[PDB]
Amino acid sequence: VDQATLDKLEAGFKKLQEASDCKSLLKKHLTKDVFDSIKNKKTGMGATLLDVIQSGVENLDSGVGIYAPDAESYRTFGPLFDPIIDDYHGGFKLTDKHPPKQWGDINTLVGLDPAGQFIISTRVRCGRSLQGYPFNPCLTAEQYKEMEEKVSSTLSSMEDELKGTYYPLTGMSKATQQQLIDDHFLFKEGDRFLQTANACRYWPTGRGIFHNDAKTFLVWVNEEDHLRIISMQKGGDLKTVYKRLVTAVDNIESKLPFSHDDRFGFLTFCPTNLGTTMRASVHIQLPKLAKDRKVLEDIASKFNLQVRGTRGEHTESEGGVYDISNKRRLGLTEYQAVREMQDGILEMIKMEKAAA
Ligand SMILES: Nc1ncnc2c1ncn2[C@@H]1O[C@H](COP(=O)(O)OP(=O)(O)O)[C@@H](O)[C@H]1O
Ligand SMILES: NC(=[NH2+])NCCC[C@@H](N)C(=O)O
Ligand SMILES: [Mg+2]
């Protein structure tokens, strides 16, 4: 680690210390003790602590504030990742290991809103990383295209319901891009947290989206993660959505080699996405409980749920519509993760009916 990087690290650490109202996990867990132990370390690909923490230093409103430039980073800079991971995922000890993949018994899932008065739409996603490829900040332009090629070529082999077409972001019209985003299908452009993590180089090269014609099955290519595998539809039929996601992931896994870790499960660019990599969410209205989103979030948190805006994280609710999902992804199975969303949402609905 060259002096120039150390200076910036020392300066970044200071900025974090001074931010009295900063509430990031980065600030909370990057103590003086922790910092000194790992600030001089570097990975085989040349990733430093600066690469890890830089997004959180520049964006003080971060909830987490760190990313892994490569797989090695999770251990090289373990003393920072470990406590942050433990905090976010609601408990994960040094001696803990993420459990084996287990979708569980899908038929044990129930109807979340038969009368259709609360839930607008349901979505479940997972993420995967390709073996032999580092995370965004270490990729070259050429690497983005190979990955784009391999993944797009693989998904052309999807069959039946999952059969679809790959649409590169390159060549996609501005009008078309915005419509896909407004409809909650395509990842947004220009995320300040990712940019400062050097996750958006060469944009939009290598980026795109695969989906079936109904747009119930989608794959994001080369956004935050190499792949995001997505099932979603209008209404509240979580059972169908989850079953479709499983089918897709199982088929894709048989074709593409993904990075998996004995302790951290499936690897992702952000530590919040480790393990199951699963985020099961609904777009839901809860007018009595939502009359102050800060109250809503407090209710959600006790159920291990996270609240996001209608257009995703870092956005406001529109028309009283909130995105509510399981927060935890690591140290629990896929089934347990999806059940936490189900169970929490079922209870929040119970509370909504009982509310004044
Ligand atoms: N339950 C849902 N129903 C409909 N659209 C959703 C749902 N959950 C997320 N989305 C959409 O997915 C897109 C990705 O947003 P993010 O909040 O970044 O999710 P991810 O876990 O996919 O990174 C956003 O446009 C958001 O509208
Ligand atoms: N990985 C992801 N898409 N969201 C998790 C939080 C990201 C981090 N930049 C933050 O502190 O917002
Ligand atoms: Mg996202």
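Heads up, chain A uses Swiss-Prot numbers, so what you see runs 2-357.
According to its header, this structure was worked out by X-ray crystallography, 3.0 Å.
Note: Cβ is positioned from N, Cα and C throughout, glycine not excepted.
The substrate binding site feature in Swiss-Prot is assigned to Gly64, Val65, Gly66, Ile67, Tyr68, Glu225, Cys271, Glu314. Within the same chain, residues at least six positions away from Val65 (substrate binding site) with a Cβ under 8 Å of its Cβ are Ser25, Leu26, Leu27, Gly57, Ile85, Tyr89, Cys271, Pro272, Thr273.
Annotation source Swiss-Prot lists ATP binding site at 122-126, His185, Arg229, 280-284, 309-314. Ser282 (ATP binding site): 23 other CB atoms within 10 A of its CB, across all protein chains.
The domain 'Phosphagen kinase N-terminal' feature in Swiss-Prot is assigned to 9-91.
Marked as domain 'Phosphagen kinase C-terminal' by Swiss-Prot on the basis of sequence analysis: 119-356.
Among the sequence features in Swiss-Prot, the mutagenesis site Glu225 to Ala is noted as follows: Reduces catalytic activity by 99.9%. Within the same chain, the residues at least 6 positions away from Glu225 (mutagenesis position) whose Cβ sits under 8 Å from its Cβ are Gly128, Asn137, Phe188, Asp192, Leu195, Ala200, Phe270, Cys271, listed in sequence order.
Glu225 (mutagenesis position) falls outside any helix or strand according to DSSP and counts as coil. Swiss-Prot gives this note for the published mutagenesis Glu225 to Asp or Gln: Reduces catalytic activity by 99.7%.
In the three-state DSSP scheme, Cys271 (mutagenesis position) is classed as coil. For the mutagenesis of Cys271 to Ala, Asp, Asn or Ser, Swiss-Prot gives this note: Decreases affinity for phosphoarginine and ADP and reduces catalytic activity by 99%. The structure shown keeps the original residue.
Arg312 (mutagenesis position) counts 16 other C-beta atoms within 10 Å of its own C-beta, drawing on all protein chains shown. What Swiss-Prot says about the mutagenesis result for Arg312 to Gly is this: Reduces catalytic activity by 20%; when associated with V-314; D-315; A-317 and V-319.
Of all Cβ atoms in the protein chains displayed, 14 besides its own lie within 10 Å of the Cβ of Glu314 (mutagenesis position). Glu314 to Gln appears in Swiss-Prot as a published mutagenesis result, with the remark: Reduces catalytic activity by 99.7%. Reduces catalytic activity by 99.8%; when associated with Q-225.
The secondary structure of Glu314 (mutagenesis position), as reduced to three states from DSSP, is coil rather than helix or strand. Experimental mutagenesis at this site is recorded by Swiss-Prot as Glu314 to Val, annotated: Reduces catalytic activity by 20%; when associated with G-312; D-315; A-317 and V-319.
Listed in Swiss-Prot as a mutagenesis experiment, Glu314 to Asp is described as follows: Reduces catalytic activity by 98.3%.
Where Swiss-Prot documents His315 to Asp as a mutagenesis experiment, the accompanying text is: Reduces catalytic activity by 20%; when associated with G-312; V-314; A-317 and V-319. On its own chain, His315 (mutagenesis position) has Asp192, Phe194, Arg309 as residues at least 6 apart in sequence with a Cβ closer than 8 Å to its own Cβ.
Where Swiss-Prot documents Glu317 to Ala as a mutagenesis experiment, the accompanying text is: Reduces catalytic activity by 20%; when associated with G-312; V-314; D-315 and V-319. Around the Cβ of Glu317 (mutagenesis position), a 10 Å sphere holds 10 further Cβ atoms from the protein chains shown.
Annotation of the mutagenesis experiment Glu319 to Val in Swiss-Prot: Reduces catalytic activity by 20%; when associated with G-312; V-314; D-315 and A-317. Residue density at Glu319 (mutagenesis position): 11 other Cβ atoms are found within 10 A of its Cβ, drawing on all protein chains shown. Following the DSSP three-state reduction, the secondary structure of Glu319 (mutagenesis position) is strand.
In terms of Cα spacing, the binding-site residues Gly64, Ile67, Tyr68, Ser122 all stay beyond 10 Å of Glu319 (mutagenesis position).
In this structure the residues listed as binding substrate are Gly64, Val65, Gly66, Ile67, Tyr68, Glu225, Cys271, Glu314; their two most distant Cα atoms lie 16 Å apart. Screening the recorded positions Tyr68, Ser122, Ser282, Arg309, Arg312, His315 for a C-beta under 6 A from any atom of ligand 1 leaves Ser122, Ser282, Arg309, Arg312. For ligand 2, the neighbouring binding-site residues among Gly66, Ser122, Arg229 are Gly66, by Cβ distance under 6 Å. Taking a C-beta cut-off of under 8 angstroms and a sequence separation of 6 or more, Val125 (ATP binding site) has the following same-chain neighbours: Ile231, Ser232, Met233, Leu239, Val242, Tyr243, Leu246, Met279, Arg280, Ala281, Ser282, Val339. Apart from the site residues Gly64, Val65, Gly66, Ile67, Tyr68, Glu225, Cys271, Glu314, the chain places the Cβ of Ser56, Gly57, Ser63, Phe194, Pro272, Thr273 no farther than 8 Å from the centroid of the site's Cβ atoms, the recorded substrate location.
Of all the binding-site residues in the record (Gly66, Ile67, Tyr68), the one with the smallest CA separation from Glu317 (mutagenesis position) is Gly66.
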